[PDB]
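Peer 1: For reference, the structure I am asking about is given below.
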Amino acid sequence: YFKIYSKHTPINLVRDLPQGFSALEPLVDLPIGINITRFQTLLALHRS
Amino acid sequence: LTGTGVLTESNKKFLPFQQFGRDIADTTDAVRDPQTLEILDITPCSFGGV
Ligand SMILES: *[C@@H]1O[C@H](CO)[C@@H](O)[C@H](O)[C@H]1NC(C)=O
């Protein structure tokens, strides 16, 4: 069972993580039933 | 989820994921109706010593 919990916070700090408390609401309960041992995030390029 | 209790309109503001609610003692004191999404308190039926 792949559980996605999510939270969006309006912040204004420049560099590091803000210091505070924010609980993550459950977003998606996903029925995959597969083995996961490694992950990789996806970025977006800018072309000019 | 079966039970017996007085259903009253609730002042609790359930979040969208949250379906049923637990009290101080972790008993189901509030429930969300599956047809009309409203919150109802479940006070137990009056108990007395005769
Ligand atoms: C059917 O149930 C959904 C939620 O489960 C609700 O939004 C909708 O109003 C209901 N429709 C009727 C006709 O009761």
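Chain A uses Swiss-Prot numbers throughout; the residues present, in order, are 200-247.
Cβ from N, Cα, C; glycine included.
For the natural variant A:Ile210 to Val, the note given in Swiss-Prot is In strain: Omicron/BA.2.75. According to Swiss-Prot, the natural variant A:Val213 to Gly carries the following note: In strain: Omicron/BA.2, Omicron/BA.2.12.1, Omicron/BA.2.75, Omicron/BA.4, Omicron/BA.5, Omicron/BQ.1.1. Among the natural variants in Swiss-Prot, A:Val213 to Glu has the note: In strain: Omicron/XBB.1.5, Omicron/EG.5.1. The residue drawn here is the original one. According to Swiss-Prot, the natural variant A:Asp215 to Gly carries the annotation: In strain: Beta/B.1.351. One entry in Swiss-Prot concerns the natural variant A:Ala222 to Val. Its note says: In strain: 20A.EU1. Swiss-Prot documents A:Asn234 to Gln as a published mutagenesis change and attaches the note Increased resistance to neutralizing antibodies.
Buried or exposed, and what's around them? Tell me for each listed feature.
Peer 2: Residues within less than 8 Å, Cβ to Cβ, of A:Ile210 (variant position) and separated from it by at least 6 positions along the same chain comprise A:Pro217. DSSP assigns A:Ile210 (variant position) to coil in the three-state reduction, outside any helix or strand.
Residues within less than 8 Å, Cβ to Cβ, of A:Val213 (variant position) and separated from it by at least 6 positions along the same chain comprise none.
A:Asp215 (variant position) carries neither a helix nor a strand DSSP state and counts as coil.
Around A:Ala222 (variant position), the same-chain residues at least 6 positions away in sequence with a Cβ under 8 Å from its Cβ are A:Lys206. Reduced to three states, the DSSP call for A:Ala222 (variant position) is coil.
Long-range neighbours of A:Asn234 (mutagenesis position) (same chain, six or more residues apart, CB within less than 8 Å of its CB): none.
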